[PDB]
Amino acid sequence: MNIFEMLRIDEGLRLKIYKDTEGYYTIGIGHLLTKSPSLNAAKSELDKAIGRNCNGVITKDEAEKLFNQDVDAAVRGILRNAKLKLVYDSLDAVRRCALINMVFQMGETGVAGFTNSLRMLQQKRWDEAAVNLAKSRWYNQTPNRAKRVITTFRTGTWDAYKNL
């Protein structure tokens, strides 16, 4: 299991514009297009992102290309953020995957706001951090996904996904 397979499980693949759990316009493998309510605004962002007139629809290839870019940017963003990089560098390979998943879902800024949890993970207090991470809007809004990521930080294994 690797970062790509993990995220593909969590986000799914959709070739037509769709609304995400928060109601925002998305396509592909979790690629947010716009927080704006206009499907028109979304179609425009899409064409801009792909470099063609898509009319709301993309190919598998295109979705995977957006996915490669987004994972790359998620990693680069952790490496650029002081607080994030400290945690990242302290973790083992599996747990690194869990922080990248959070960053891909919620953005650097958002994850950086999990001050206490980040401190616990740095300290390798697995059980405590898991309990703290669950006290969040994140966990209440998308519980099954959050539980998968949380277990990942808790155990350091891919069990939560070996099911799926």
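The way this entry was determined, per its header, is X-ray crystallography, 1.7 Å.
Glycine is no exception: its Cβ is also placed from the backbone N, Cα and C atoms.
Copied over from Swiss-Prot, here are the features:
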| type | residues | note |
| --- | --- | --- |
| ACT_SITE | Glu11 | active site, proton donor/acceptor |
| ACT_SITE | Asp20 | active site, proton donor/acceptor |
| BINDING | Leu32, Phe104, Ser117, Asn132 | substrate binding site |
| MUTAGEN | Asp20 to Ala, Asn, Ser or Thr | Complete loss of enzymatic activity |
| MUTAGEN | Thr26 to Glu | Complete loss of activity at neutral pH; covalently bound substrate |
| MUTAGEN | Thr26 to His | Facilitates transglycosylation more effectively than hydrolysis; covalently bound substrate |
| MUTAGEN | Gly30 to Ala | Almost complete loss of enzymatic activity |
| MUTAGEN | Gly30 to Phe | Almost complete loss of enzymatic activity. The enzyme is destabilized by 1.5 kcal/mol |
| MUTAGEN | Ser117 to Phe | 10-fold decrease in enzymatic activity |
| MUTAGEN | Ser117 to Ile | 500-fold decrease in enzymatic activity |
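Residue pair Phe104 (substrate binding site) / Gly30 (mutagenesis position) shows a Cα separation of 9 Å. Residue pairs drawn from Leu32, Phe104, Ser117, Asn132, the listed substrate binders, are separated by up to 27 Å at the Cα level. In this structure the alpha carbons, written CA, of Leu32 (substrate binding site) and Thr26 (mutagenesis position) are 4 Å apart. In sequence order, the recorded positions near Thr26 (mutagenesis position) (Cα within 10 Å of its Cα) are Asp20, drawn from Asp20, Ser117, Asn132. Taking the C-alpha positions, the distance from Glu11 (active site, proton donor/acceptor) to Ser117 (mutagenesis position) comes to 23 Å. Under the three-state DSSP scheme, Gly30 (mutagenesis position) falls in the coil class. When the recorded positions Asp20, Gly30, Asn132 are compared by Cα distance to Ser117 (mutagenesis position), the shortest distance belongs to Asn132.
Taking a C-beta cut-off of under 8 Å and a sequence gap of six or more, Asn132 (substrate binding site) has these contacts in its own chain: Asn116, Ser117, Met120.
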